[PDB]
Each structure stands twice: as C-alpha cells, then as structure tokens.
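Novice: Below you'll find the structure I mean.
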There are 2 protein chains.
Amino acid sequence: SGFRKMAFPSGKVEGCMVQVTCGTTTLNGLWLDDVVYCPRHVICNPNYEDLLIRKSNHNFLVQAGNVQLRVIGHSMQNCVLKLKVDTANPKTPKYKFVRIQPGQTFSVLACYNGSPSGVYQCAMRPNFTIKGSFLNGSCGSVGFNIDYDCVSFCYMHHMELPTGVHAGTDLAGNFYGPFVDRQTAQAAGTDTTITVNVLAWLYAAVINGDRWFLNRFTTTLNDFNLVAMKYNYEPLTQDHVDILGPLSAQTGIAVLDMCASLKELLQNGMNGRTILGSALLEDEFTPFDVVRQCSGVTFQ
Amino acid sequence: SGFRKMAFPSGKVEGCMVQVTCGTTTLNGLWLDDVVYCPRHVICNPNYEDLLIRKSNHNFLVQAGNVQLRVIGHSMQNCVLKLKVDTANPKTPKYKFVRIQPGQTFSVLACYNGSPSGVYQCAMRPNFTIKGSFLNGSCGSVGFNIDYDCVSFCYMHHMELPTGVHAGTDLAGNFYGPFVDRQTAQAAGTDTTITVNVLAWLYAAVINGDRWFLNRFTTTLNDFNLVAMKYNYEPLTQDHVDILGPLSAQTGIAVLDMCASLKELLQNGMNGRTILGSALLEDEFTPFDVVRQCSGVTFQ
Ligand SMILES: *[C@](O)(C(=O)NCCCC)[C@H](C[C@@H]1CCNC1=O)NC(=O)[C@@H]1[C@@H]2[C@H](CN1C(=O)[C@@H](NC(=O)NC(C)(C)C)C(C)(C)C)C2(C)C
Ligand SMILES: *[C@](O)(C(=O)NCCCC)[C@H](C[C@@H]1CCNC1=O)NC(=O)[C@@H]1[C@@H]2[C@H](CN1C(=O)[C@@H](NC(=O)NC(C)(C)C)C(C)(C)C)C2(C)C
C-alpha cells in the first residue's frame, strides 16, 4: 500500500533535453525528431516577429552534450521557437502534444543548461498557474504524461508570477491562462481548489486505511455545491461523479456519501489529524492518479 | 522559485529495471554489468540457503523486455539474490552502492514486472522504515541518489509492515532496521521526526518568502532539545547546526534563531497557516535537498 505524490518515469524525456544558447540567453530545448522546441524569449514588451527576422540560424547555439547541433531553419509557433537541426534525435520516443484542462496533473522534468535536475508532480491549477520549482535557468523544461509507451508533452516553462507560481504553455506555443511572455504586470487570478481531486485522494485514503473522516450522511450534489463555493472549491459536476465511480465501486462508499464527509471536513476542519499524512485536503491527485497508484499500472 | 518534493531524474535507473520470475513468484531485478539483483524471497520462516541449493540457474526466468536473459550462476549476499547472466548491460551507468543514515533521502523508482511505474521522494525514517507506495508486484524496486553522473543505489523493496510502511535493504542485502524476510511478527518502532530536516525546509521557506514563523528569539542548543524530545523530534546535534550553516549564511538567520522559532511552531502549532504549502512540519527534506533545489544543481 502507501500513497505518495508520484511522478512519471523521466527516462524517455531526459533523452530529449538539450541546451539552446543565443546572445547571452541560455535556456532548455526539447529535441524531438529534427525539431528543437524552446521558449521564444530566448531571442530577446519585445516584438518577437521583429526579433526573429534579425537573427540567423547560426545565432542559435544548440548543445546536446558535447555535441553541437547545427540549426538549418527556425520558426515561431506562438511562444515556442522551433529550431530545425540537421540531425534526427535517436532517443525520440513515441510522443504526443496535448493541452490539459485545469485539474489534470503531469510530471515536470526540470532542467538547467540542458541537464535534468529533478522530476516532480504538478497539476494545472484552476487559474492556469502551476505551483512549480523553477529557478533562473529552468526555462524550456517540460511537463508530461506517459500513456503506456507514449509521452504526452503538455507544458513548457517560461516565467514566474510575482506570488511564486509559474506560467507556461502547451508545446503548441499557447499559454495556459492569460499570461504572456513580456515583462508586464500580470496576475494569476484567485485559485479555487479542485474538488473532484480532493474526493479522489479521499478514496485513496479509504483504499489505504484512513476512514476517520466518513459518516453515514449522504448529501445531494447541489447541497454539497452550496458548501463547496463557500469554501472556494470547484462546484462538482455529475460528470465528475461519473469518473469517481470506479473508486466508489471499489470501496463501496457512494460518491454522494463521500461528498457529505468532505462537507464535514470543510465545516469542522480536521482537529489536528491527517489524511494520507497531510493536514491539508490534497487536490493535486486526479481520480486516475489514484487508480494508477492504487492498482499498479506501469509503463513500457 | 518554488519548492516541491523532487525526485532525481530516473533515466539511468530505468534502463536497469528487469523482470525476474521463478516458480510462481515474479518480482523486479536490477541488472548492472552482468549481475541481476533482486530480493531473495523470490526463490520461496523459510531457510533461504536451503531453498537456493534446490534451484538451478534454469529455474530463474529473466526478461529484459522481450529479451530473455540466461542466468549462468547465482549467489545470495544476505537478502539479495545475485544472478550472473551471459550479457553485460549496455545501459549500465556509473553507479555506487551506499547505505544511508536515518534522515537522508532518496528517489524510489517503482516497478512492476520490470516496468517503471513511477518515481517519488522518500527519506529513511528514524525507525528505518520508509513511507512508500508499493503494491503487490513492486519488490526489487530501488531507491537511489544521483551524484553529478553517478547513481548511488541505497534501497531495495522487500516487504510492508502492518501499519502501511515499508521495509527493505541496501543493495548489499542487509536490511535497514530489525526487519527480516520471513512472514513473522515485526514492528517498525516508534517514529520520531527528523529535526535538522525540519529546520532545513524552514530555511527553504525563508529562501522562498514564508517568514511568518520567525521571531527575534534565540535559544541554546540544549533548551531547544528539551523541547524537541517533548515533541518527538531528534535531539539536534552541533554537527547538524554545522550543515545548517550554509542555509543560515544565505538567509542571515542564525541556526539557533530558527531553532527558537521551531520551538514556537511546536508549542503553539500553526493556527491554520502553512509553510511551503504544508500544514505539517515537513521533515522529508535534507539541508542538501534544499540547497540543491534552491540553487539549481543539475546532473549530467
Ligand atoms: C527562464 O527564462 C529561465 O530559466 N531563464 C534562463 C535564461 C537566462 C537568460 C525564466 C524562468 C524564471 C526564472 C526563475 N523562475 C522563473 O519562472 N523566466 C524568465 O526569466 C521570465 C522571462 C522574462 C522575465 N521572466 C520572469 O520569470 C520574471 N517574471 C515576471 O517578469 N513576471 C511578471 C510577468 C512581471 C508578472 C521574473 C521577474 C524573473 C520573475 C519573461 C519573458 C517574462
Ligand atoms: C513483494 O515481494 C512483491 O512485490 N511481490 C511480487 C511477487 C509476487 C509473488 C511484496 C511487496 C509487498 C506487497 C504489497 N506491499 C509490499 O510491501 N512483498 C511481499 O510479498 C513480502 C514478502 C513476504 C510477505 N510480504 C509482505 O509484504 C507481507 N508483509 C508482512 O508479511 N509483514 C510482516 C513481516 C508480517 C509484519 C504482507 C502480508 C503481504 C503485507 C515477505 C518475504 C515478507
């Protein structure tokens, strides 16, 4: 048993972490096939189409270890710079590009100068920020999910908001949330808490022995939601109750039942106890995260 | 900025995760060079020297993908079965074998049937248990640390204690703590909390903007320790104060000062606030973990 915040095996992604240098700006890139993907503010309220015609393929240093790659061409898809090189990546895995919805989770391989520093487990907060760990140097690092064999890149780093959270893009260049790669005032927007994720982790608690927080009480989907707002949680949909079923099936606790217990964790807190070793209601676990860890789905 | 519980990049370890099958017992193995390492209870109060003479090299199925390895010889170093095969591992990295002390942390690559499922960040609790995530199938999975380029294997899985924690060994076969690979009654022993680790993570809090928990107050090493026991924390040594210096240097808060603030977090709790997004005092971060993440040390 057990239950940890658990990242995907980073092997297939590490092989794709390369160094991109230009002027006095060095950030990370993602070399899949013969393309290297990196955040565009490496060519630096700038005008990036302005700045990309000024540069030539030879202005873009691309180290892949002690193996400098030659750029043969470049292009700017939204906020990503796509550097064609003269060399397919031998380590390119089966991969996808995907854009996640708020609530979903992914693993961040965190690089500096093209070298992997660490891997950890984020979700995409409701306000399209992520609570990350990114120092100066970390740009061009990717979030991702692994689907049997296929890596689904869903996030590139770019910038940090003034409160300590992090902003970024799908690998299609487009930013999650209103954020934009210029040094201007821009705010996250108030973060709610992901409700279907809090329930799931509670089913993870039940699958693991913490039952202290149950009760016979049922509630309606609505009367729960009248209490979810007051506590800054997503209103819960029936479509969430649907995904929560399998866990509800394996534990026998009706989703409406566990809602009524979450209701009670909200109105009385927790009185100095823990669920799964936390004194907070953890929303960074999706219902699938739970079923994967609490059932042992691997990746080949 | 930011601060997450962050695992090492698992790439070099994944390449070494193989499947070992024998009788009706299938667990994971660690193929470095021409040796495959796995927990010994794969040949199963058994007598393991008993059971290993009964078996032959041909009784040990070793898949490495769709690539069955031939065993050419075996041996039992404490609780590890060492299977010689007829094939060096091409993916064997620079590696070490090391035995960690309680308080130290490591990354667990978690496998089933030889396939990596997930990676997460443990420490070695004071009572030589680890708080892991291990289902049936997970045995032969390794903890580790990465030192520039060198992987330091420090833990193999074996068994789960009745309270939900996990027991295991250094890769030298020997179990951390009193535990033993037989199905007999055996208890963790009461877990204290790692104090030098709680301080470090607080310096991580300071390096990151949470200052709400300071105060002008200093304390002595002793008078702090009189309060550490009462709250089930390691007594703190001067030798810990020494390692905590660099963080104390970079923040300007004297180790004795931060002790006096931890004293105050213990006697009054926290009153519904958080440090680094936790409502608990997190002890799973060493002072080095902090300096690595809060400075950006990578691995090549
Ligand atoms: C990234 O580009 C990087 O890793 N730099 C290596 C290349 C050196 C030349 C950084 C990642 C940052 C650094 C630490 N934490 C992070 O998230 N990103 C940036 O440098 C980022 C790019 C400029 C300014 N950037 C910032 O991160 C800003 N954040 C903001 O400006 N925030 C606003 C938008 C004002 C709310 C700082 C001031 C460094 C936090 C761009 C294009 C925004
Ligand atoms: C490991 O061998 C495995 O992954 N099995 C795959 C091979 C199938 C034939 C497991 C890992 C366990 C399973 C779930 N969580 C874990 O930590 N280890 C064992 O099966 C372990 C080996 C027997 C019994 N084992 C247990 O884990 C016991 N734990 C105890 O017996 N605990 C005592 C020692 C009584 C306090 C169970 C009952 C399954 C929890 C050995 C040799 C202990």
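Shown for chain B, in order and in Swiss-Prot numbering: 3264-3307, 3314-3569.
Quick reminder: no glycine exception, Cβ is built from N, Cα and C everywhere.
Under the heading active site, for 3CL-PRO activity, Swiss-Prot lists B:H3304, citing sequence analysis as support. Quoted from Swiss-Prot, the note attached to the natural variant B:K3353 to R states: In strain: Beta/B.1.351. Here Swiss-Prot notes a natural variant, B:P3395 to H, with the remark: In strain: Omicron/BA.1, Omicron/BA.2, Omicron/BA.2.12.1, Omicron/BA.2.75, Omicron/BA.4, Omicron/BA.5, Omicron/BQ.1.1, Omicron/XBB.1.5, Omicron/EG.5.1. Sequence annotations record features per position, and here Swiss-Prot assigns active site, nucleophile to B:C3408 based on experimental evidence. For B:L3468 to V, Swiss-Prot lists a natural variant annotated as follows: In strain: Zeta/P.2.
On this model, are these features tucked inside or out on the surface, and what's nearby?
Specialist: For B:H3304 (active site, for 3CL-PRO activity), the count of additional Cβ atoms within 10 Å of its Cβ stands at 19 [all protein chains shown].
Under DSSP, B:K3353 (variant position) is assigned to a strand (E or B) in the three-state scheme. Cβ contacts within 10 Å of B:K3353 (variant position), excluding its own Cβ and spanning all protein chains shown: 16.
The number of other Cβ atoms within 10 Å of the Cβ belonging to B:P3395 (variant position), over all protein chains shown, comes to 21.
DSSP assigns B:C3408 (active site, nucleophile) to coil in the three-state reduction, placing it in neither a helix nor a strand. Applying an 8 A CB threshold to same-chain residues 6+ apart, the list for B:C3408 (active site, nucleophile) reads B:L3290, B:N3291, B:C3301, B:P3302, B:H3304, B:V3305, B:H3426, B:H3427.
Under the three-state DSSP scheme, B:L3468 (variant position) falls in the helix class.
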Novice: Once you note that 6 residues are missing between B:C3307 and B:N3314, how far is one Cα from the other in Å?
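Specialist: End-to-end across the missing region, Cα to Cα: 10 Å.
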Novice: Cα-Cα separation of B:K3353 (variant position) and B:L3468 (variant position), in Å?
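Specialist: Here the two Cα atoms lie 45 Å apart.
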Novice: For B:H3304 (active site, for 3CL-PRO activity), what is the secondary structure by DSSP, using just helix, strand and coil?
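Specialist: SS state of B:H3304 (active site, for 3CL-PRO activity) = helix.
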Novice: According to DSSP, which of helix, strand or coil covers B:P3395 (variant position)?
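Specialist: Going by the DSSP assignment, B:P3395 (variant position) belongs to neither helix nor strand, so it counts as coil.
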Novice: What is the number of other Cβ atoms found within 10 Å of the Cβ of B:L3468 (variant position)?
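Specialist: A 10 Å sphere around the Cβ of B:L3468 (variant position) contains 27 other Cβ atoms.
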Novice: Among B:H3304, B:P3395, B:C3408, B:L3468, please name the recorded positions whose Cβ is nearer than 6 Å to ligand 2.
Specialist: B:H3304, B:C3408
